[PDB]
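In what follows, a structure is listed as structure tokens, so that the remarks can point back to it.
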Amino acid sequence: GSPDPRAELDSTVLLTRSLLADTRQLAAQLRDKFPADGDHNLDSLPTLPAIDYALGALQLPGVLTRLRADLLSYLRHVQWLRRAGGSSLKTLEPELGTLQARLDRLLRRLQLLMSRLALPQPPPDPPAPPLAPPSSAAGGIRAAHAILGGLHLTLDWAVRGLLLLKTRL
């Protein structure tokens, strides 16, 4: 019947938290295997979404639309990573592929949430060209740290924004 937005948000936030946990674990696996010099630029990829720290600005339709766009970008980068990452990354390949599948599940839940709540369809941003292969095996590892680190932050700030937004419904 008629949807309860608080329940729809709850189930969407819960699923987001699970993906956040998966991402946090995989980033830790990678860091444990490549401690290197500590940390590298999360800006090591200019093609990834920027992190939106501005809470209280956007409303629910806008927050959801931008999250959908961000997640689709992360899915593109994860798919790219699994293909051209190199031998160094294939020890993470099962977890990466499961992360990609759960990323798709969250995208579908967001699409369902927007349909159930009658929120106008997000305008499709034109398609970015294919991601070029990393210039080196090290470059692929740096890309993996940036992709997983950025996804974690995106999901963390989405949970925060959706919970503070639900507080007012």
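Think of each number as a place in line: the chain as shown, counted from 1.
If you're wondering, the header gives X-ray crystallography, 1.8 Å.
Every residue, even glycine, has its Cβ placed from backbone N, Cα and C.
Record note (Swiss-Prot), mutagenesis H152 to V (Swiss-Prot position 182): Increases affinity for IL11RA and stimulation of cell proliferation. The unchanged residue is displayed. Within 10 Å of the C-beta atom of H152 (mutagenesis position) sit 19 other C-beta atoms, taking all shown protein chains into account. In the three-state DSSP scheme, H152 (mutagenesis position) is classed as helix.
Residue environment of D156 (mutagenesis position) contains 16 other Cβ atoms, counted within 10 Å of its Cβ in all protein chains. Listed in Swiss-Prot as a mutagenesis experiment, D156 to V (Swiss-Prot position 186) is described as follows: Increases affinity for IL11RA and stimulation of cell proliferation.
Among the mutagenesis results in Swiss-Prot, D156 to A (Swiss-Prot position 186) has the note: Strongly increases affinity for IL11RA and stimulation of cell proliferation. The residue drawn here is the original one.
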